[PDB]
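Trainee: Okay, here's the structure, questions in a sec.
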Amino acid sequence: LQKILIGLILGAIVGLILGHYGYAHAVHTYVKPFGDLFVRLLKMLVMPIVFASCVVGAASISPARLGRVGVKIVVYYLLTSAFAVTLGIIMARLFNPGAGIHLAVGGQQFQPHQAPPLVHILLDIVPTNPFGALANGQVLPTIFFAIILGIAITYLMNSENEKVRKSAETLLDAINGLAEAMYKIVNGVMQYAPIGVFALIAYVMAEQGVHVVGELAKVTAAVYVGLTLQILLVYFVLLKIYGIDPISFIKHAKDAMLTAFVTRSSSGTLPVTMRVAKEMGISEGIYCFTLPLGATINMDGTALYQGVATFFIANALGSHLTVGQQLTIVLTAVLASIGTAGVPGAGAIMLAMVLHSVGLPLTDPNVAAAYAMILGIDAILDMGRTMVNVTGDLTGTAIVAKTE
Amino acid sequence: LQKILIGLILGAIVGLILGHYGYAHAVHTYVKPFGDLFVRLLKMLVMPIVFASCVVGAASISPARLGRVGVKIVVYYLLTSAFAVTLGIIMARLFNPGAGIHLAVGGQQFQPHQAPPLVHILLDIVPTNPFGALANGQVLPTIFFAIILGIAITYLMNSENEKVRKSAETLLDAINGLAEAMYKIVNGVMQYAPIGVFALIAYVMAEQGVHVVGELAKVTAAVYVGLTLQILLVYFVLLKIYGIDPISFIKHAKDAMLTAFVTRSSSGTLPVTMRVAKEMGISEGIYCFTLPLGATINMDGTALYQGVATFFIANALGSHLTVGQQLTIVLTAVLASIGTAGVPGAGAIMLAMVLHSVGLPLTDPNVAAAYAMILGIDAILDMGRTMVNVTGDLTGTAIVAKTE
Amino acid sequence: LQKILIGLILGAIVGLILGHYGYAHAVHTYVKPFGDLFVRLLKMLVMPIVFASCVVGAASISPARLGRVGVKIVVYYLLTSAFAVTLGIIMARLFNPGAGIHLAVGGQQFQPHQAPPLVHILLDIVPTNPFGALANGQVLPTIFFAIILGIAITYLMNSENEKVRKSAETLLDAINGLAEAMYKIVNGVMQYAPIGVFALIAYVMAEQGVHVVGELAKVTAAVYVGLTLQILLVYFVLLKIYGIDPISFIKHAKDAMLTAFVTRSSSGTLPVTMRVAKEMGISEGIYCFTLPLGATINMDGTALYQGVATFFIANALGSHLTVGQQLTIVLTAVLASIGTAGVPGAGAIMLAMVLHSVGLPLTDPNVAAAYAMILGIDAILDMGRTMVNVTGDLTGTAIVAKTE
Ligand SMILES: N[C@@H](CC(=O)O)C(=O)O
Ligand SMILES: N[C@@H](CC(=O)O)C(=O)O
Ligand SMILES: N[C@@H](CC(=O)O)C(=O)O
Ligand SMILES: [Hg+2]
Ligand SMILES: [Hg+2]
Ligand SMILES: [Hg+2]
Ligand code: NA
Ligand code: NA
Ligand code: NA
Ligand code: NA
Ligand code: NA
Ligand code: NA
C-alpha cells in the first residue's frame, strides 16, 4: 500500500518537472514500458479469474437471485449514471469554461462513424463457439455461458445415480481449483504495483499535463471538483443509509481505486476489483456477476465528463445551449455511458454522439478543431473519471448484497 | 410437440398472407431476430457437446468398432445418396419442368471458381493446434483429436501404477461431467423452440414463397414428392427389414426433423440430433461418430435436389439431356453431395459443378438467367431437402447400431 | 529404429537417382505428402505436451531451480553458440569456398526488413488472453503462464482447509492425466516414422541435391565437417567431463536426432525430444523448461551455418573478410542464432542480417547474386544444421540437471 502512495506522489512530481523541460519523448524510451508490464500482467489474469469465479457463482440459489438481485442492481446502475450528468452540468453552470474564441481552424477529426446495429449486438451477447469468444476476450458473452453452465451442474447433483453426481463433483471442484489459483496470483502481481505506478504517471504528465492553462485550466477544475461530489454526495450517503460503515468501505477498496486511476482501464483493473470484493465478505453469486456487468454498463465517471464537455464546446463557439430543454443531454449521456467501452480514451470518442444529438456535429471544421483542445488533454481527465467508473460498481455491489 | 405444430402451422399461415402485401421488409425487422435467437442458442451447444461425447465415445470397445463399424457406416452413406439422385431423375422424367424460354438476359453470377486442392483438404483432416481448431467450429478435425485421446486413456487405465491410473480416472470422469452437463442445456434451449419455430417460417413465406408460380410450381412439386419417396421407399422399407419399427422411429426422430426443416442448418442442428439418439438406447461409441460424420457426408436430400435441378436448367434452354449418356450427373451429384456444406444456401451454390460437368456452365449468360430464378426460390426447397439430409443420418445410426 | 535406418538409406538413394532424370516435379506430386503427414501428426502434439509438462514441472521445488537453473542453462547456451561460430570460421578459413566470381547479375531479394521492435517482443513474452496464446502456438508465453500456475497450486496444496486443497489437488491431477496421455501418443505417432522418413528425404534429394558441385561441393564440406566437430569435441568432451557416459547418450537420443534431421523443424520435433529426455530419466521441472526455452535460443547448428556463409560470399567477390577484425561476425551471428526461428528456411534468411553487419548488404545486385546460389542448396544444409541445434539442447538439459 504505502510504496504505491509513496511511488505515486514522487512519480508525478518527478515526471511533471521534466515535461516543462522538453523530455516528453525520452520519458517514452524509458518509463512507459514498465507501466505496460504492470498492465499486461493484470490483463493476463482477467480471463480465467472471470470464468472460474462465475461457474462457481451459479452454485448458490439459482432462480431469483441471479435474476432478482440481477434486476436490483439494474435499477441502481441507471439512476447513479443518471444523476452523475445532472451534477456535471450544474458544475458547468456553477463554473463557466469557454470565454476565449476557438483559435485554430482545420484538421477535422474522423466523421463517417457507423453505429449502432442495435439488434445484432444484443444477439452478439449470446456466443456460438463458447471456446472462441472465451479466447478473444469478450467479457460479456463469456459471463452468460458461465451462469448457464453453473445452473446445469446444480441440477446434476440432484439425479439418482452416483456416477451422475460423481463426475459433476469432479468437474466443479476442479474448476474451483482454478478459481483459487487465480485470486492467488492476483496479489503476486500486486507485488510490483509500486514501480508500475511510479512509471505510469511519470509519463502521463510530461506528454500532456504540463499543458493545463487558461480555459483548459477552468474546465479541469469543473471535472475534478464535480467528480469529488459524486464520491461524498452520492456514495458516502448511500453507504451511510444501508448499514455499512462509510470508512470501512474505503479502507478496503483503496487497492482497487489506485489501480483504476493509474491504469485507466476498467477492464484490466477487474481481477484486483474482484479480489477486493472477496476481501470485504461478499458471496460469489453476487459480486462475480455485478462487477463484470458493472465495469461495462455503470459509467458514473464518464457521465460527468460527457456532460461537462458537451457544454464547454457550446460555450467555446457561443451556442445558447437551450434555455430549459438541455435535458436532451441527460438522456444521451446515459445512453452513451452504457455504450462507452473499457480501455482508456473511448469516453471522449463517444462524447462525439452526445454533441451530435443536441446539434453540433464534428463535420463542421471549427467545432472539431475546438474538440482538438479537449482531446489534447484527455488522459488527464481519464484518470479521474475511471476512479468513479469503478468505485460506483463496488458501492452498489455491497448495497445489493446486504438486501438479498 | 404440440406448441411446435401449433406454432408451425399458424407461423406459416400468418407470414404467408403478409407476403402477398409487400411486408417482406417488415417481417425483416420484427420476426427475424426471434428465429435467430433460437439458432444462436443451438450453435452455442455444438462445440463442447461433440468434444465431450467423443472422448467418452472411445471409452467402449477400442478397435473394430471405430474400425469395422467405421467401415459399415461409410458403405451405407455412399449408397443412400446415389439411389437418391437417380430417384430425382425419374421424378424429372415423370414430371417435366422447364418449358418456356428463360425470360431475361443479363446480371450473371460468379464465374471464376477455384478449389478443390483435394490432396490439401484430406491432410487438413488432421489438426495442428487442437485448442484452436476446437475454438474454430471444425466438426471433422475436432472429431479426429477426440477419438485419439480416448484410446490413450483406455491404455492408461491399464497401467500398474496407482498414480498413473489414479490421474486418468479424474480427467476421464471430468469430461463426462460436461457431456452430461451439455445434454442438460440441449432441452433448455428447446424450451423456446415454439417461438423460434413461429418466427423462422413466418419470414421464409413473407420474402420468397409467395413467388411459387408457373414453371417453378412444376419443379417444387417434383422436389417435394421426390422427397416423399426417399422417406417411404428407402427409409420405411429398410427400417422395416432390420428389426426396428418404422413407427417407433418417427415417434423419436420427430424432435430433430422439426428443428432441421426450419433451421436448415445440419451442423447447427447436431446437438439435438445427438440427444434423440441417446433417447432411443443407442450406445456412445456409435452415435458420437456416426452423426458428426453423417451431418457432413450423408446428404440424401441434396442428391435429389442437385438431381432435379440439373434437369430443369437443361430443359429451360432445350439440351437433349444426353439420351443414353446422362449417368455422369449421378457421379457428380454424389461427389457434390459429399462436398456440400453444413449451413443453409450452400446446396444450390454447389450445383455449380454438376451443371458444369455435363456441358453447360454458369459463365454462359443464358444459363445464368434461369439459375437466377432457382436461386430466387432456393430457401423453400432448402427446408425440405434438409429434413431428408439429417433423417438419413438417424436411419443408419440405428441400423448399424443393431448389427455391431 | 532399424526401420528408420532401412528407410533412410534407400530413402535418399532412391530419391537421388530420380533427380538425375528430371522427376523433380514428379516426386513433388506423389511422395511429399507422406513426409508431411508425419509432420502434421507430430505438430498436433506440441501444444498439449508442452503445456501440461510445465504446470506439473512447477510443482517441484519452486524458488531457485526454475530460478537457479535457467540461470545455469542460460549461460551454457551462450558459450556453445559462441564457440560454434568460431568453429565455423576456422573451417572456411581451413578450406576456402569461393574462387568462382559471381556469374551473372540480377533477380534481387526483399531488401527492406523492418523490425526489431526489440523491447515490444520481450513484453509480448507475457501474454494477455491465456486461452488463445495457448490456442495459437506461442510456446514461450505459454511457458510463462504455466510456471506461474504450478507455483500457485504449490501454495494451494498448503492451505489448512480441505476444500482449498481438496479442489486444488483435483485440478493438478486432471492436468496430469493429459500430460501422461500426450506422451502416450508421441510414439504412436512415432509409429509410421519409417514411411515418414523415406518420403521426406525422397523429396529433399530430387528438388535440390542433384545440384551440389563446384564451390557448392566445397562449402557443403566445411559446413558438414564443421557440424561433425561440435559433437565429438564439445559434447563427447563435455559429457565425458561431467560423468554421464557418451555412448549411452547417443543410444537414447537416436529417435529425436533422426526426427530432427529429416523434419528440419526444431519446433515440430520437440514432443518426441521431450520424451527421449523423460526416457533417460530427467526430472519434470527441468526438461519441460529447458527444451522449450532451448528450441528457440540455443542454435549451435545455425551458428555454424551462418559463420561459414558470411564467408563464402566474401570470397565469392573477393574482399579481405577484415584481417583479424572479423569477430564482429561472432557477436552478430550469436545475436542472430538466438533470433533464428524453429521452422526451416529461417537460418539463411537470417544470415542476411549478419552479412549486413560486416558490410555487404543484400540490395547490392552482385552481392545477392551469390546469395541466390546458397539459397539454391539450403534444404540440404538445413538437415545437418538442425541435428546439432537439438542435440545441443539435450546435452545441456542433461549436464545442468546432474548439477542441481
Ligand atoms: N477509462 C474509462 C473509460 C472512458 O470513459 O474512457 C474506464 O475505464 O472506465
Ligand atoms: N441447408 C442445407 C445445406 C444445403 O444448402 O444443401 C442443410 O442444412 O443440409
Ligand atoms: N531448420 C532449422 C532452423 C534454421 O536454421 O533455418 C531448425 O529447425 O533448427
Ligand atoms: Hg456468476
Ligand atoms: Hg467418438
Ligand atoms: Hg516447467
Ligand atoms: Na460502458
Ligand atoms: Na464502470
Ligand atoms: Na447429412
Ligand atoms: Na455434405
Ligand atoms: Na535449438
Ligand atoms: Na533460435
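We're sticking with Swiss-Prot numbering for chain A, so the shown stretch reads 13-416, in order.
Backbone N, Cα and C atoms are what each Cβ position is placed from, and that goes for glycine too.
Under its mutagenesis entries, Swiss-Prot includes A:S65 to V with the note: Strongly decreased chloride conductance. According to Swiss-Prot, the mutagenesis experiment A:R276 to S carries the following note: Increased rate of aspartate transport; when associated with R-395. Annotation source Swiss-Prot lists L-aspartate binding site at A:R276, A:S277, A:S278, A:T314, A:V355, A:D394, A:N401, citing experimental evidence. Positions annotated as Na(+) 1 binding site by Swiss-Prot: A:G306, A:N310, A:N401, A:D405. The Na(+) 2 binding site annotation in Swiss-Prot covers A:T308, A:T352. For the mutagenesis of A:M311 to A, Swiss-Prot gives this note: Decreased dependence of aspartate binding on Na(+) concentration. The structure shown keeps the original residue. Where Swiss-Prot documents A:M395 to R as a mutagenesis experiment, the accompanying text is: Increased rate of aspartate transport; when associated with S-276. Record note (Swiss-Prot) on the mutagenesis of A:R397 to A: Strongly decreased affinity for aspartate. Annotation of the published mutagenesis A:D405 to N in Swiss-Prot: Strongly decreased affinity for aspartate; the original residue is retained in the structure shown.
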Trainee: Among the recorded positions A:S277, A:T314, A:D394, A:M395, A:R397, A:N401, which ones place their C-alpha within 10 angstroms of the C-alpha of A:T308 (Na(+) 2 binding site)?
Mentor: A:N401
Trainee: Please give the maximum pairwise Cα distance, in Å and rounded to a whole number, for the L-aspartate-binding set A:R276, A:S277, A:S278, A:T314, A:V355, A:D394, A:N401.
Mentor: 13
Trainee: At a 10 Å cut-off from the C-beta of A:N401 (L-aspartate binding site), count the other C-beta atoms across all protein chains.
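Mentor: The Cβ of A:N401 (L-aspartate binding site) has 31 Cβ neighbours within 10 Å.
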Trainee: Would you list, in sequence order, the recorded positions among A:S277, A:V355, A:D394, A:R397 whose CA lies within 10 Å of the CA of A:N310 (Na(+) 1 binding site)?
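Mentor: For A:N310 (Na(+) 1 binding site), the recorded positions whose Cα atoms are within 10 Å come to none.
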Trainee: Should any of the recorded positions A:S65, A:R276, A:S277, A:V355 have a Cα within 10 Å of the Cα of A:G306 (Na(+) 1 binding site), which are they?
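Mentor: Close recorded positions: none.
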Trainee: How many Å lie between the Cα of A:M311 (mutagenesis position) and the Cα of A:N401 (L-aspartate binding site)?
Mentor: 5
Trainee: Would you mind checking how many other C-beta atoms are within 10 angstroms of the C-beta on A:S277 (L-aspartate binding site)?
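Mentor: Cβ-Cβ neighbours of A:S277 (L-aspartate binding site) within 10 Å number 20.
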Trainee: What other residues of this chain sit with their CB within 8 A of the center of the CB atoms of A:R276, A:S277, A:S278, A:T314, A:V355, A:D394, A:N401, the recorded L-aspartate site?
Mentor: A:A272, A:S279, A:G354, A:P356, A:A358, A:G359, A:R397, A:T398
Trainee: Across all protein chains in the structure, which of the recorded positions A:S65, A:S278, A:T308, A:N310, A:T352 has the highest Cβ count within 10 Å?
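Mentor: Ranked by Cβ atoms within 10 Å, first place goes to A:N310.
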Trainee: When neighbour density is defined as the number of other C-beta atoms within 10 angstroms of a residue's C-beta, which of the recorded positions A:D394, A:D405 has the lowest density?
Mentor: A:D394
Trainee: Cα within 10 Å of A:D394 (L-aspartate binding site) is the criterion; apply it to the recorded positions A:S65, A:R276, A:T352 and give the hits in sequence order.
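Mentor: Of everything listed, what lies within 10 Å of A:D394 (L-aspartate binding site) (Cα to Cα) is A:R276.
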Trainee: Between A:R276, A:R397, which of the mutagenesis positions has its C-beta surrounded by the fewest other C-beta atoms within 10 Å?
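Mentor: Sparsest of the mutagenesis positions A:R276, A:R397 by Cβ contacts within 10 Å: A:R276.
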Trainee: What subset of the binding-site residues A:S277, A:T314, A:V355 lies within 10 angstroms of A:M395 (mutagenesis position), using C-alpha positions?
Mentor: A:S277
Trainee: Among the recorded positions A:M311, A:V355, A:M395, which residue has its Cβ surrounded by the fewest other Cβ atoms within 10 Å?
Mentor: A:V355
Trainee: Where does A:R276 (mutagenesis position) sit in DSSP terms: helix, strand, or coil?
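Mentor: Once the DSSP labels are grouped into three classes, A:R276 (mutagenesis position) ends up as coil.
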